[PDB]
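Student: I am attaching a structure below and will ask some questions about it afterwards.
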Amino acid sequence: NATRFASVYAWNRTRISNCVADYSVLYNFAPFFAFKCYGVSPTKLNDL
Amino acid sequence: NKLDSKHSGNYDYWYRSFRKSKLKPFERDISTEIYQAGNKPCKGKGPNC
Ligand SMILES: *[C@@H]1O[C@H](CO)[C@@H](O)[C@H](O)[C@H]1NC(C)=O
Ligand SMILES: *[C@@H]1O[C@H](CO)[C@@H](O)[C@H](O)[C@H]1NC(C)=O
């Protein structure tokens, strides 16, 4: 929900560590045109 | 590849990449209805439906 997003050639890399990753928060505001998960099942994101 | 590769793409063979669950061994699931990634009785092909 950032106010401004960086360009594609200057994609911004955010580091996420030392915290619990709650994907339900992401789903709360997700108009997911694309939700493609590779190598990890999306339903198994809450127990890994 | 000689007899199973359509020039425009052989879409008759469907490999399931995401599903509601994981197939039980020796269990042929032919559920052609849409898989729902959320929770609702999805009617049209949309997000999580
Ligand atoms: C996105 O929502 C968060 C949480 O309410 C808020 O802090 C942030 O300012 C919002 N960003 C916007 C509106 O660009
Ligand atoms: C966006 O990029 C700038 C410049 O590299 C960096 O300082 C900032 O932390 C980045 N923001 C996020 C949210 O990753």
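We number each residue from 1, going along the chain as drawn.
Determination method: electron microscopy, 2.9 Å.
Cβ atoms here come from the backbone N, Cα and C positions, even for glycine.
One entry in Swiss-Prot concerns the mutagenesis experiment A:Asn1 to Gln (Swiss-Prot position 343). Its note says: Reduced viral infectivity. Quoted from Swiss-Prot, the note on natural variant A:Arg4 to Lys (Swiss-Prot position 346) is: In strain: Mu/B.1.621. What Swiss-Prot notes for the natural variant A:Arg4 to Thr (Swiss-Prot position 346) is this: In strain: Omicron/BQ.1.1, Omicron/XBB.1.5, Omicron/EG.5.1. For A:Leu26 to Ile (Swiss-Prot position 368), Swiss-Prot lists a natural variant annotated as follows: In strain: Omicron/XBB.1.5, Omicron/EG.5.1.
Give me the local environment of each listed feature.
Tutor: Around A:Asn1 (mutagenesis position), the C-beta neighbours below 8 angstroms that are at least 6 residues distant in the chain are A:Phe29. DSSP gives A:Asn1 (mutagenesis position) a coil state; it is part of no helix or strand.
For A:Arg4 (variant position), applying a Cβ distance below 8 Å and a minimum sequence separation of six or more within one chain yields no residues.
Note on A:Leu26 (variant position): other Cβ atoms within 10 Å of its Cβ, all shown chains, come to 12. Secondary structure at A:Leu26 (variant position), as computed by DSSP, is helix.
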